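The structure under discussion appears below in the form of structure tokens.
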Amino acid sequence: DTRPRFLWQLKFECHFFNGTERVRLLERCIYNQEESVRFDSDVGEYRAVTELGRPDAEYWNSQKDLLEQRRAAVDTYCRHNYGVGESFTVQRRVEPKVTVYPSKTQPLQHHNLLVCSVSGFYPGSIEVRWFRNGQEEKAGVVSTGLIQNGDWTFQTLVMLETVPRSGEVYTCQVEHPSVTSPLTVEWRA
Amino acid sequence: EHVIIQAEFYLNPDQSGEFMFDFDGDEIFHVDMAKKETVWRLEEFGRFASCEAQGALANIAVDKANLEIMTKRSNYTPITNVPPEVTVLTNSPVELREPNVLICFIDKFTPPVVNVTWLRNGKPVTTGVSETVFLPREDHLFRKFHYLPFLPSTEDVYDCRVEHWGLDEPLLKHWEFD
Amino acid sequence: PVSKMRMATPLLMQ
């Protein structure tokens, strides 16, 4: 199979800010990898993103009946669907499992990365802080960043550059909407 | 901010269509075009909500028509193959002989067609596995997840083999216990 | 439909 491929995507985007107080509908049409025409509820009519999409914006804008229904969709489409799935989406809360461990076994007084593993959580919004003997360490923090697992959970590894020495106590502290008080996990060098 | 996206596509000449809802990047559901039914991503969703699948097929029929019109209007400018970035991870810290899941992340590619295979010690693993449909990206490329539950061992090696027109050859992404 | 997702409908091109 050597045929060229041709792709068409349609994306109806309902954007919500501050609850459903502010809603924006953004209907986008994409040919191959390039958006060509869109309806933006803030604008009130179709606009050609590229010249290729101009005939469509013109053809559709001429039909004021369709535009009215698009202008109303912010209510009949977005706000309605928000309310449909709110309980299992906006309000989904899954508490993360938090573990701390050295990246690998290193010799005494050798450098190492202390890993704070934060997994299985939802939503994605999270804060992870490192403490050495009760004092926050902001330097030498490297992370994998926020990782979306595709199954409505996230994970992330936040690592602290350090030279673990006997007696030291390292704490990883996690703030997340699923809990009202921070999760803490200690690791003793 | 939260974002709900109804994302649809049609691809020629494959005649592949897709209809899905996305919430902050996670699939709420898609409609099985062949069986004409609504497939919720997590079982619980279906208990709290519903959606008539028949509407999806009508939409996709419109998308197919628009595609052919657009294809001609662009003078048959074909899509540029963009090969996927592939990553294999566990969904939790790996404990020897402790149930876990391998995730093959297939990301930043187009068109939305790929062949994916899990390999254990070089042998295809075709049971226990699962996958998602194609998920939308803001740059209008696609994401996809494949899953393989397993039991960590010092004896097993794993690969996710991915094939895509953007690639000169099959891509193997390796995972094994230290 | 209160508990039913509504689908937006794509416009046809000329």
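All chain B residue numbers match Swiss-Prot; in order, they span 29-206.
Per the header of the entry, the method used was X-ray crystallography, 2.3 Å.
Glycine is no exception: its Cβ is also placed from the backbone N, Cα and C atoms.
Mapped onto three states, the DSSP output places B:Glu65 (mutagenesis position) in strand. Quoted from Swiss-Prot, the note on mutagenesis experiment B:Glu65 to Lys is: Impairs the interaction with HLA-DM complex, CLIP dissociation and peptide exchange.
Counting only same-chain residues at least 6 apart in sequence, those with a Cβ under 8 Å from the Cβ of B:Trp68 (mutagenesis position) are B:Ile56, B:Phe57, B:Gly74. Record note (Swiss-Prot), mutagenesis B:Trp68 to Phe: Decreases the interaction with HLA-DM complex and peptide exchange. The unchanged residue is displayed.
Swiss-Prot gives this note for the published mutagenesis B:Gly74 to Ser: Increases the interaction with HLA-DM complex and peptide exchange. Of all Cβ atoms in the shown protein chains, 14 besides its own fall within 10 Å of the Cβ of B:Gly74 (mutagenesis position).
Under mutagenesis, Swiss-Prot gives B:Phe76 to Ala, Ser, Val or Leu with this note: Impairs the interaction with HLA-DM complex, CLIP dissociation and peptide exchange. Counted within 10 Å of its Cβ, the other Cβ atoms near B:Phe76 (mutagenesis position) come to 14, all protein chains included.
Among the mutagenesis experiments that Swiss-Prot reports, B:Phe76 to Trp is described with the note: Increases the interaction with HLA-DM complex and peptide exchange.
Swiss-Prot gives this note for the published mutagenesis B:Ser78 to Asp or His: Decreases the interaction with HLA-DM complex and peptide exchange. The Cβ of B:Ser78 (mutagenesis position) has B:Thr66 as same-chain neighbours under 8 Å, each 6 or more residues away in sequence.
Under mutagenesis, Swiss-Prot gives B:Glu80 to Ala with this note: Increases the interaction with HLA-DM complex and peptide exchange. Decreases the affinity of the interaction with TCR by more than five-fold. Cβ-based neighbour count (10 Å, all protein chains) for B:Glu80 (mutagenesis position) stands at 14.
Cβ neighbour count for B:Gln82 (mutagenesis position) (all protein chains, 10 Å cutoff from its Cβ): 12. Here Swiss-Prot notes a mutagenesis experiment, B:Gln82 to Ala, with the remark: Decreases the interaction with HLA-DM complex and peptide exchange.
Within its own chain, B:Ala93 (mutagenesis position) has no residue 6 or more apart in sequence whose C-beta sits under 8 angstroms from its own. Looking at Swiss-Prot, the entry for mutagenesis of B:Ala93 to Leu says: Decreases the affinity of the interaction with TCR by more than five-fold.
The annotation domain 'Ig-like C1-type' is assigned in Swiss-Prot to B:112-204.
Using a 10 Å Cβ-Cβ cutoff, B:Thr115 (mutagenesis position) registers 14 neighbours. B:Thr115 (mutagenesis position) falls within a strand when secondary structure is assigned with DSSP. Experimental mutagenesis is annotated in Swiss-Prot for B:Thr115 to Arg, with the remark: Decreases the interaction with CD4.
Sequence-distant contacts of B:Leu117 (mutagenesis position), defined by Cβ-Cβ distance under 8 angstroms and a gap of at least six in the same chain, are B:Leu130, B:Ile131, B:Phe133, B:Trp203. Looking at Swiss-Prot, you'll find the mutagenesis B:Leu117 to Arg noted as follows: Decreases the interaction with CD4.
Annotation of the published mutagenesis B:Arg125 to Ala in Swiss-Prot: Impairs the interaction with HLA-DM complex and peptide exchange; the original residue is retained in the structure shown. Cβ neighbour count for B:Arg125 (mutagenesis position) (all protein chains, 10 Å cutoff from its Cβ): 8.
Between the CA atoms of B:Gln82 (mutagenesis position) and B:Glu65 (mutagenesis position) there is a gap of 8 Å, rounded to the nearest whole number.
Chain C has no C-beta under 8 angstroms from the C-beta of any of the mutagenesis positions B:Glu65, B:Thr115, B:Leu117, B:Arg125. Across the structure, B:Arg125 (mutagenesis position) and B:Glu80 (mutagenesis position) are spaced 44 Å apart at their Cα atoms. Counted within 10 Å of its Cβ, the other Cβ atoms near B:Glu65 (mutagenesis position) come to 11, all protein chains included. Contact with chain A, taken as any Cβ pair under 8 Å, is found for the mutagenesis positions B:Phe76, B:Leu117 out of B:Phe76, B:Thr115, B:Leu117. B:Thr115 (mutagenesis position) sits 33 Å from B:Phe76 (mutagenesis position), taking the C-alpha atoms as the reference points.
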